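Enquirer: I'd like to ask some things about the structure below.
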Amino acid sequence: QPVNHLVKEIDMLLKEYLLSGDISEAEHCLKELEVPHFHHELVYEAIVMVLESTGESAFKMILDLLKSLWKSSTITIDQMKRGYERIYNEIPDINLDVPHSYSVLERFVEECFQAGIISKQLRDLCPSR
């Protein structure tokens, strides 16, 4: 299948962030991509990475990154909502591939909510609940 160059760039951005821990580099590189109508894919891939990870490091790092992106007005509310809603749609299959993803997703959603970055509606829509 032909390469989706922007999915690749988003995945590379997120992996560079997990490996370096550099939140500013991640934010700068996302802005340089100039893809504000595809930020839902950044959210989607980020959350998939949390679900596919081990230990607590990727969870916290991706939490802090989405916190900063929201709070800095880098991601619009429509793009935030679409990214989470995409995860909510695909979680049955992600959970088959990675058991207990419903529980991880739920903890992630609860922490996002506690951080002030998603509506109570969007929280409530999480299918783990």
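Every residue number used here counts from 1 along the chain in the order it is shown.
Recorded method for this deposit: X-ray crystallography, 1.6 Å.
Just so it is clear, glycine is given a Cβ too, placed from its N, Cα and C backbone atoms.
Swiss-Prot lists these features:
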- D93 to A (Swiss-Prot position 414): Strongly reduced interaction with EIF4A1 (MUTAGEN)
- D97 to A (Swiss-Prot position 418): Strongly reduced interaction with EIF4A1 (MUTAGEN)
Enquirer: Identify, in sequence order, the residues in the chain of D93 (mutagenesis position) that are 6 or more apart from it along the sequence and have a CB within less than 8 Å of its CB; answer 'none' if there are none.
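Expert: Correct list: empty, so none.
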Enquirer: 10 Å Cβ neighbour count around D97 (mutagenesis position)?
Expert: 9
